[PDB]
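Enquirer: I'd like to ask you about the structure that follows.
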Amino acid sequence: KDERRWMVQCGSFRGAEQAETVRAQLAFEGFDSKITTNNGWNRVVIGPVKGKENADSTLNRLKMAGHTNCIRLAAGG
């Protein structure tokens, strides 16, 4: 029951350029994320992902995009 799910939230960076590029980068590197400002900086989040390795890899992958501050947010409402 339940194979673990996610809803990444790669924080928000002042890197407005790295943030916007972060969006295309995350999707260009192999993890189509979804950015959106809110916490003051371009907040990042990827569509409800699955818990196993993708969401976690996204983290290390977010390093591929070149950003500062990220965290995998797990779904649960």
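All positions are counted from 1 along the displayed chain.
Note that Cβ sites are derived from N, Cα and C of the backbone, with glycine treated the same way.
In Swiss-Prot, a published mutagenesis experiment is listed as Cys10 to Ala (Swiss-Prot position 252), annotated Severely reduces stability of the protein. Looking at Swiss-Prot, the entry for mutagenesis of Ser12 to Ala (Swiss-Prot position 254) says: Reduces septal localization by a factor of at least 3. According to Swiss-Prot, the experimentally introduced change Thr21 to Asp (Swiss-Prot position 263) is described as follows: Intermediate localization defects. Among the mutagenesis entries in Swiss-Prot is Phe28 to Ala (Swiss-Prot position 270), noted as: Intermediate localization defects. Experimental mutagenesis is annotated in Swiss-Prot for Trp41 to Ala (Swiss-Prot position 283), with the remark: Reduces septal localization by a factor of at least 3. One entry in Swiss-Prot concerns the mutagenesis experiment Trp41 to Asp (Swiss-Prot position 283). Its note says: Severe localization defects. Under mutagenesis, Swiss-Prot gives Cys70 to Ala (Swiss-Prot position 312) with this note: Severely reduces stability of the protein.
Have a look at these and tell me how they're positioned relative to everything else.
Expert: Residue environment of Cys10 (mutagenesis position) contains 30 other Cβ atoms, counted within 10 Å of its Cβ in all protein chains.
Neighbour density for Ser12 (mutagenesis position): within 10 A of its CB lie 23 other CB atoms from the protein chains shown. According to DSSP, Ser12 (mutagenesis position) sits within a strand segment.
In three-state terms derived from DSSP, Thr21 (mutagenesis position) belongs to a helical segment. The Cβ of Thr21 (mutagenesis position) has 17 neighbouring Cβ atoms from other residues within 10 Å, across all protein chains displayed.
Around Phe28 (mutagenesis position), no same-chain residue at least 6 positions away in sequence has a Cβ under 8 Å from its Cβ.
In the three-state DSSP scheme, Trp41 (mutagenesis position) is classed as coil.
Taking a C-beta cut-off of under 8 Å and a sequence gap of six or more, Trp41 (mutagenesis position) has these contacts in its own chain: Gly11, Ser12, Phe13, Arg14, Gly15, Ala16, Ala19.
DSSP assigns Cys70 (mutagenesis position) to coil, not to a helix or a strand.
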Enquirer: If one measures from the C-alpha of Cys70 (mutagenesis position) to the C-alpha of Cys10 (mutagenesis position), what distance in angstrom results, rounded to a whole number?
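Expert: With distance taken Cα to Cα, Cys10 (mutagenesis position) is 3 Å from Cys70 (mutagenesis position).
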Enquirer: I'm trying to understand the geometry here, so how far is the Cα atom of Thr21 (mutagenesis position) from the Cα atom of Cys10 (mutagenesis position), in Å to the nearest whole number?
Expert: 13
